[PDB]
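Okay, so here's the structure we're looking at.
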Amino acid sequence: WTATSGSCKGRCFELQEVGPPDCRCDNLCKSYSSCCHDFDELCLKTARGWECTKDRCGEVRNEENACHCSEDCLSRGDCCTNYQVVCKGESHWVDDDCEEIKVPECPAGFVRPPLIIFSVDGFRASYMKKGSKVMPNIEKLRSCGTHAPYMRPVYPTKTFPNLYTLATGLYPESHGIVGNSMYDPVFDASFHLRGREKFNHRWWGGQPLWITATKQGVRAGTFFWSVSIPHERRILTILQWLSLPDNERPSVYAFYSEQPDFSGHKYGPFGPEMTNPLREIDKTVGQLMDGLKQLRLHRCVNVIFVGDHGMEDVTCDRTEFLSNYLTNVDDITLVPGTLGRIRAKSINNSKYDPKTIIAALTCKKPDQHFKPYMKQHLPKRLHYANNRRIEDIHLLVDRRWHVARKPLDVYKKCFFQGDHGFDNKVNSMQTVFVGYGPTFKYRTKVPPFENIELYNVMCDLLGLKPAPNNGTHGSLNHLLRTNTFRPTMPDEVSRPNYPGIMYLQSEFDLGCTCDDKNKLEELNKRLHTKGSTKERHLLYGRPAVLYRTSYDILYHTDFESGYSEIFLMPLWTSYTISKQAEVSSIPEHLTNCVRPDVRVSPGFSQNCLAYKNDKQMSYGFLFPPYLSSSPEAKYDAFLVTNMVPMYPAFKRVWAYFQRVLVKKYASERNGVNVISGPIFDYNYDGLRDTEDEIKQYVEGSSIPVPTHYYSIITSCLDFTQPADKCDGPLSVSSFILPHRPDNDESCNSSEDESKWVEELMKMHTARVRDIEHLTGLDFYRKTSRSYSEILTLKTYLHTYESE
Ligand SMILES: *[C@@H]1O[C@H](CO)[C@@H](O[C@@H]2O[C@H](CO)[C@@H](O[C@@H]3O[C@H](CO[C@H]4O[C@H](CO)[C@@H](O)[C@H](O[C@H]5O[C@H](CO)[C@@H](O)[C@H](O)[C@@H]5O[C@H]5O[C@H](CO)[C@@H](O)[C@H](O)[C@@H]5O)[C@@H]4O)[C@@H](O)[C@H](O[C@H]4O[C@H](CO)[C@@H](O)[C@H](O)[C@@H]4O[C@H]4O[C@H](CO)[C@@H](O)[C@H](O)[C@@H]4O)[C@@H]3O)[C@H](O)[C@H]2NC(C)=O)[C@H](O)[C@H]1NC(C)=O
Ligand SMILES: [Ca+2]
Ligand SMILES: [Ca+2]
Ligand code: NA
Ligand code: NA
Ligand SMILES: [Zn+2]
């Protein structure tokens, strides 16, 4: 209950929110049913519209009007945004030549340049080019400021997950807003687009920018706007707040537009109807920039023009129905549309079985347009699993499609032609970023980057310390003229041992066998074991181990490794393959060869008997025997210290990557450096498991089974230089392949590996940073490059989408 008969007199769009049941005058009052009786009359004035005309110039102030054209309006801070243009012979901001803003040019009493976030819903990245003729204000921000060709949203590419990621720097799994609709089984409560539960603070985790600002003494304007407040009034309210006295004036502001998303749903991303919504958004930008210019703030404020996600062509006829796959469709609840999430309809049903639902959904139809996953098997790049609000069963829907439970859900709900929510690497889901202002660079293009990075930068722009988040602070320093954040490399926590030869062959009883059999070249083999080829194979220094553990560096002719005495296998294995390298096979006599490593005790080694006994598990090697530099060097590849546990189904993938794809990449990239290793993430939190979290071992042993295997593949960005003699910037691609006992994920897996393996690997593309979280390792410690540049490289994601 709100006693809605106090008054908004003088309080319109007040910044502090008053406590119930005294009535409210802030932009949230509408959605709470709590506005004072006179809120519309006083606060939502519309008389005479939003623009000055020639006859209004110098008028007598009429407090009824939406905005003013009277001589007193500038000092009141409430002129129509075109006032100086119509009445004072000034130009529109968009008609001025752009001039570098080398320093903030701010009115006296401004402690820092304000930040304005101008967010546009559903603004697909290609609109910047495709709509540029009808968006002159946006085009000027873009060409004159700092822009990316696109910005990658988070998954799912829905509104609330992405806007809250913008505000927090967090993955949806960590901030808690994991979709537009959610069931939280601890609360036993549902979050919906329509309704009131969604305002409850228990849904919203992390620390959003407005809270980070307030805690640190920086005042914030509201970020939420009630849908019924017109855009012109939102802009005028921001401009009014900017005219407050110093002690009262916010430093950070947000504008939000529901367009072009709203129309894109109805007409598709490029429907002819889409031109008008784009013109209208450009006009609003024009109003803001003209307003800033009037207030002498247009070379003082940092403006961020940013979208939450793009928009794809989707219609009703492109819907798959679970009723065509499942007998038991009435015992499930589906969250439907551009992603699927499945749970039991009733928690009393103990005949509900996720295993049988997954199987009934797997490769059942020749062109099936969704793929089911247990959430922990989703590509790790999605970071979409560690939250009780994310259902165990997930469906990744192909772009352009929907999933629904039954056909009646679709026609008792064709309306629409656009939708979004798909995999965040899909081109149609990409969105926009432009930064314009004294703190951003002038006329500068930056590579595409992820929206999880922006929180840190907005904190930098406001002199705030960011709360802990998923950005990599410093990775976007190249966007900024100043206020850079100068990170330092983390300290290594564990230093390696460098074992020499310490064990005789007969001390080992591992049940392994190998068919293995000159003074000049004897010194040669010794030098290799001490590290003589290490500068060839370890190009960027050894990775640093950032947790407490016991490990050995092991050197070889063809590869170097960091061998974990605790996990009984390398944490990492590093090797370089030049353009000229040759692929050989595993000779017949060496097919089943595993060799004890006389540097590493029996007690800290794997054994072959464990693999013999484990009928499900086989093994592979991290440095591949196929790429040995010579027949004699090939023996090193069969050391028990190079062996890792692999399901036979996974070995099909691994053997093809190692025999075919590494050489292909070296040919294409002019040499590659490869770092490969295991990952253990049994609790799917995206973070390295400790030893007491491992759920599975090679039967009868303490050999832990990896959940995933990674590789980081680096070469010279200037491919005219070989990987091992690179003078400048690096180029990287990486993957984190799920270590699965079947290839059910790949529907064409009965075919030759040349038809499906590389497709699987692309799906599981990764950032080096993702691998760092999963392993507690820190790569690229010794390069010629600046640390911020290396941070950008570590956040790079190779997407395999075309242009
Ligand atoms: C992306 O960036 C984020 C942010 O940096 C990273 O997330 C952090 O990861 C840490 C490790 O997982 C985690 O640290 C834990 O903090 C616990 C205290 O947590 C509360 O306080 C913080 C601080 O204000 C708050 O942010 C938390 O908010 C979470 O939970 C609320 C309410 O549930 C949600 O509203 C919110 O959305 C958020 O949820 C997310 O995180 C939680 C985990 O905290 C998940 O469960 C959710 O699914 C969701 O993803 C909290 O309110 C603290 O309790 C932990 O301490 C345990 O472990 C340490 C190890 O050092 C040990 O010393 C202790 O023994 C202790 O164990 C005890 O509890 C165990 C479990 O019950 C039990 O088994 C033991 O026997 C013990 O009793 C731990 O230190 C940190 O909170 C989050 N922060 C956030 C915001 O998520 C994230 O990792 C990054 N992602 C990647 C891939 O890099
Ligand atoms: Ca949206
Ligand atoms: Ca983990
Ligand atoms: Na076996
Ligand atoms: Na298959
Ligand atoms: Zn939408």
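Using Swiss-Prot numbers, chain A covers 51-463, 468-571, 576-591, 617-886, in order.
Looks like X-ray crystallography, 1.8 Å, at least that's what the header says.
For all residues, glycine too, the Cβ spot is worked out from N, Cα and C.
Among the features that Swiss-Prot reports, 1-tetradecanoyl-sn-glycerol 3-phosphate binding site is placed at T209, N230, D311, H474, with the record citing similarity to another entry. Per Swiss-Prot, 1-hexadecanoyl-sn-glycero-3-phosphate binding site is recorded for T209, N230, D311, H474. As annotated by Swiss-Prot, Zn(2+) 2 binding site applies to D311, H315, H474. Swiss-Prot lists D764, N766, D768, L770, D772 with the feature Ca(2+) binding site, giving experimental evidence as the kind of evidence. Under its mutagenesis annotations, Swiss-Prot gives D171 to N the following note: Abolishes lysophospholipase D activity. Annotation of the published mutagenesis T209 to A in Swiss-Prot: Abolishes lysophospholipase D activity; the original residue is retained in the structure shown. Record note (Swiss-Prot) on the mutagenesis of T209 to S: 15% of wild-type lysophospholipase D activity. Recorded in Swiss-Prot as a mutagenesis result, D311 to N carries the remark: Abolishes lysophospholipase D activity. Swiss-Prot documents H315 to Q as a published mutagenesis change and attaches the note 20% of wild-type lysophospholipase D activity. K430 to A appears in Swiss-Prot as a mutagenesis experiment; the accompanying note says: Impaired secretion. No effect on lysophospholipase activity.
Taking the features listed in Swiss-Prot, we show where each one sits on the structure.
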residue: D171; record: mutagenesis position; DSSP (3 states): strand
residue: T209; record: mutagenesis position; DSSP (3 states): helix
residue: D311; record: mutagenesis position; DSSP (3 states): helix
residue: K430; record: mutagenesis position; DSSP (3 states): helix
residue: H474; record: 1-tetradecanoyl-sn-glycerol 3-phosphate binding site; DSSP (3 states): coil
residue: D764; record: Ca(2+) binding site; DSSP (3 states): coil
residue: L770; record: Ca(2+) binding site; DSSP (3 states): coil
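Cα-Cα distances to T209 (mutagenesis position) place none of the binding-site residues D764, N766, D768, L770, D772 within 10 Å. For the pair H315 (mutagenesis position) and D772 (Ca(2+) binding site), the Cα-Cα distance reads 42 Å. Counting 4 residues missing between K463 and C468, the deposited model places the Cα atoms of those two residues 10 Å apart. Note that 4 residues are not built between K571 and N576; their Cα atoms stand 13 Å apart. Maximum C-alpha to C-alpha distance over the listed 1-hexadecanoyl-sn-glycero-3-phosphate-binding residues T209, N230, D311, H474 is 14 Å. For the pair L770 (Ca(2+) binding site) and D171 (mutagenesis position), the Cα-Cα distance reads 32 Å.
Less than 8 angstroms from the CB of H474 (1-tetradecanoyl-sn-glycerol 3-phosphate binding site) sit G172, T207, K208, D311, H359, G360, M361, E362, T388, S482, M483, each of them six or more residues away in the same chain. Each of the recorded positions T209, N230, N766 was assessed for Cβ neighbours inside 10 Å, and the highest tally belongs to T209. In terms of C-alpha distance, the listed recorded positions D171, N230, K430 place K430 closest to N766 (Ca(2+) binding site).
Annotated Zn(2+) 2 site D311, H315, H474; additional same-chain residues within 8 Å of its Cβ mean position, judged by their own Cβ, are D171, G172, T209, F312, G314, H359, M361, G472, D473. Surrounding the centroid of the Cβ atoms of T209, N230, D311, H474, where the record places 1-hexadecanoyl-sn-glycero-3-phosphate, the chain contributes additional residues within 8 Å, namely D171, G172, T207, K208, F210, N212, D358, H359, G475. Under a cutoff of 8 A between CB atoms, and with a sequence separation of 6+ in the same chain, the neighbours of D768 (Ca(2+) binding site) are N436. Looking only at the recorded positions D171, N230, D764, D772, the one with its C-alpha closest to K430 (mutagenesis position) is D764. For the pair formed by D171 (mutagenesis position) and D764 (Ca(2+) binding site), distance between Cα atoms is given as 35 Å, rounded to the nearest Å. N230 (1-tetradecanoyl-sn-glycerol 3-phosphate binding site) falls outside any helix or strand according to DSSP and counts as coil. Rounded to a whole number, the C-alpha distance linking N230 (1-tetradecanoyl-sn-glycerol 3-phosphate binding site) with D764 (Ca(2+) binding site) is 27 angstrom. In sequence order, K430, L770, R771, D772, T790, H791, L857 are the residues near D764 (Ca(2+) binding site), counting only same-chain partners six or more apart with C-beta under 8 A.
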